[PDB]
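Enquirer: Please read through the structure below; I'll follow up with questions.
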Amino acid sequence: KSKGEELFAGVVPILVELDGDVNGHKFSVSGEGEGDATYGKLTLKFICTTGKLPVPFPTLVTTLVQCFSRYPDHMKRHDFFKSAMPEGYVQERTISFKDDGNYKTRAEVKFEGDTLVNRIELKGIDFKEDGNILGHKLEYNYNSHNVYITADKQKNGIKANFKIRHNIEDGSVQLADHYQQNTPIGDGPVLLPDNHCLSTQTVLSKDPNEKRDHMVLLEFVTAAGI
């Protein structure tokens, strides 16, 4: 049993902190909850702490801890994310919304004490003011997706590629292309995986008594040799 695996054998508290700027509109999001990697399960509530969120909350889901994925027994040697812990890893993305702008993100995810922390900076540019994003034209829901993971031996890390489909109010879909790189923060050994996918399902809801702009999230993720 790996050092990293052991850290995730039980329920782990999670803190997420996001600092964003999209087309000059600045915002912060704070998240609190817990993860149970044994079940590939995340439960979190995110709050926009700067008032009204200038983008749709679903566009921030991928940015807002893949170390909580369930890796089946036969796939544990492919779990790069837990192998990097507790020192953690840097996770960077470019998220390109088709016919619209893009996010660039850089996050560090690591333990601070007993708490798994995801600290993110996000910059968004080239968005259309009457687009699906700044115009808030996305449905408040989320589709199931496969995240395809490949090793990046050069950087002692991984890369991932996937396309998120955001349901649009008119029946269309807003595509968000993700290109992702993860690299270890520490210089101890990590697990470099064979190609595989993370099958992820997420359910978005609201607290009817929460008056702040917010997002309640439940997520199930399991690795598949697929």
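FYI, residue positions are counted from 1 along the chain as it appears here.
For this deposited structure, the header notes the method as X-ray crystallography, 1.9 Å.
Any Cβ shown, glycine's included, is placed from N, Cα and C.
What Swiss-Prot notes for the published mutagenesis of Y142 to C (Swiss-Prot position 145) is this: In mut1.9; shifts fluorescence lifetime from 3.03 to 2.74 ns. One entry in Swiss-Prot concerns the mutagenesis experiment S144 to P (Swiss-Prot position 147). Its note says: Increases fluorescence at warmer temperatures such as 37 degrees Celsius. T200 to H, W or F (Swiss-Prot position 203) appears in Swiss-Prot as a published mutagenesis result, with the remark: Results in significantly red-shifted excitation and emission maxima. As a published mutagenesis entry, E219 to G (Swiss-Prot position 222) appears in Swiss-Prot alongside the note: Suppresses the 399 nm excitation peak, leaving only the longer wavelength peak at 475 nm.
Looking at the shown structure, can you explain where the listed features end up?
Expert: DSSP assigns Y142 (mutagenesis position) to coil in the three-state reduction, placing it in neither a helix nor a strand. Around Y142 (mutagenesis position), the same-chain residues at least 6 positions away in sequence with a Cβ under 8 Å from its Cβ are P58, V61, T202, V203, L204.
Under a cutoff of 8 A between CB atoms, and with a sequence separation of 6+ in the same chain, the neighbours of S144 (mutagenesis position) are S199, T200, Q201, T202.
Neighbour density for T200 (mutagenesis position): within 10 A of its CB lie 22 other CB atoms from the protein chains shown.
Taking the Cβ of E219 (mutagenesis position) as centre and 10 Å as the limit, one finds 21 other Cβ atoms among all the protein chains shown.
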